[PDB]
Amino acid sequence: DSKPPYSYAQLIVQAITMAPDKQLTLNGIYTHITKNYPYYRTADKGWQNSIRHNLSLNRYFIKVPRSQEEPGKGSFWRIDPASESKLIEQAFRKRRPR
Amino acid sequence: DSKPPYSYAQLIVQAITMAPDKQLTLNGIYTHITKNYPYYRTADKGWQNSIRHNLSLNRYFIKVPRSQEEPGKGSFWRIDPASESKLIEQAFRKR
DNA sequence: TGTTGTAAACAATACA
DNA sequence: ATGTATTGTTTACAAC
Ligand SMILES: [Mg+2]
Ligand SMILES: [Mg+2]
């Protein structure tokens, strides 16, 4: 299993919208990607740093506080509705080999 | 009065190097910092979590198992031998 | 030029 | 109160 032809943001977007209510925890994001693209092993922290970096930089990823009744670590991440259609449209557009 | 121009790793190097056996317990590290740099008050625990985090993170600081000089307050912390000299020279390099 | 990949510095927060 | 792991923000620079 090799490195998929997608950017980290595209992968985040793939994972986020593939979730029941379209929102995930950082953890959830790592799980989705590692499950559907084994290349990214949960033991390599490299790409994970990359995921976090993309969540913060890219302005279209919004953080959602955990309900007070379910106090876990880290919040929920979801696509900004404003650009959801844009991001989702190209989330699966494979890119030319890097 | 004002936040010193040093990282937490630097303050720690400062504090340990300053102790006699050249080693300190977290508590000792805290007290050294707020005594020399009043800005850090034992009231704001923000920087204190930082100190504990920096101790665990940095492969620069080694944890020494404590015997019984205190059956109620953690281990001792001293600087990595191979890098001690480098750190000492950098401990006060304002950044 | 504008975008994406990596690495890392540096904290905040959760929690064992 | 001690100590460690995760989660998040932000820079700097390389690769595309
Ligand atoms: Mg964001
Ligand atoms: Mg350590």
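Going by Swiss-Prot, the residues shown for chain B are 256-350, listed in order.
Structure determined by X-ray crystallography, 2.4 Å.
Note that Cβ sites are derived from N, Cα and C of the backbone, with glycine treated the same way.
Feature annotation from Swiss-Prot assigns Mg(2+) binding site to B:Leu310, B:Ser311, B:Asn313, B:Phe316. One mutagenesis experiment catalogued in Swiss-Prot, B:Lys258 to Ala, is accompanied by this note: Decreases DNA-binding to 40%. Among the mutagenesis entries in Swiss-Prot is B:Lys300 to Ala, noted as: Decreases DNA-binding to 20%. Looking at Swiss-Prot, you'll find the mutagenesis B:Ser305 to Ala noted as follows: Decreases DNA-binding to 70%. What Swiss-Prot notes for the published mutagenesis of B:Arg307 to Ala is this: Abolishes DNA-binding. Swiss-Prot documents B:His308 to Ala as a published mutagenesis change and attaches the note No effect on interaction with DVL2. According to Swiss-Prot, the mutagenesis experiment B:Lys328 to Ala carries the annotation: Decreases DNA-binding to 25%.
Structure coloured by features recorded in Swiss-Prot.
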{"residue": "B:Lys258", "record": "mutagenesis position", "Cβ contacts under 8 Å, 6 or more apart": "B:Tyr294"}
{"residue": "B:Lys300", "record": "mutagenesis position", "Cβ contacts under 8 Å, 6 or more apart": "none"}
{"residue": "B:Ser305", "record": "mutagenesis position", "Cβ contacts under 8 Å, 6 or more apart": "B:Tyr263"}
{"residue": "B:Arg307", "record": "mutagenesis position", "Cβ contacts under 8 Å, 6 or more apart": "B:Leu281"}
{"residue": "B:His308", "record": "mutagenesis position", "Cβ contacts under 8 Å, 6 or more apart": "B:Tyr263"}
{"residue": "B:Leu310", "record": "Mg(2+) binding site", "Cβ contacts under 8 Å, 6 or more apart": "B:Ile267, B:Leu281, B:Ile284, B:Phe316, B:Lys318, B:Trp332"}
{"residue": "B:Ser311", "record": "Mg(2+) binding site", "Cβ contacts under 8 Å, 6 or more apart": "none"}
{"residue": "B:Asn313", "record": "Mg(2+) binding site", "Cβ contacts under 8 Å, 6 or more apart": "B:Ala264"}
{"residue": "B:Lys328", "record": "mutagenesis position", "Cβ contacts under 8 Å, 6 or more apart": "B:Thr280, B:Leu281, B:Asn282"}
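Secondary structure at B:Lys300 (mutagenesis position), taken from DSSP and collapsed to helix, strand or coil, is coil. In the vicinity of ligand 2, defined as a Cβ distance under 6 Å, the following of the recorded positions B:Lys258, B:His308, B:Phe316 are placed: B:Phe316. Secondary structure at B:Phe316 (Mg(2+) binding site), as computed by DSSP, is strand.
Secondary structure from DSSP puts B:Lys258 (mutagenesis position) in coil.
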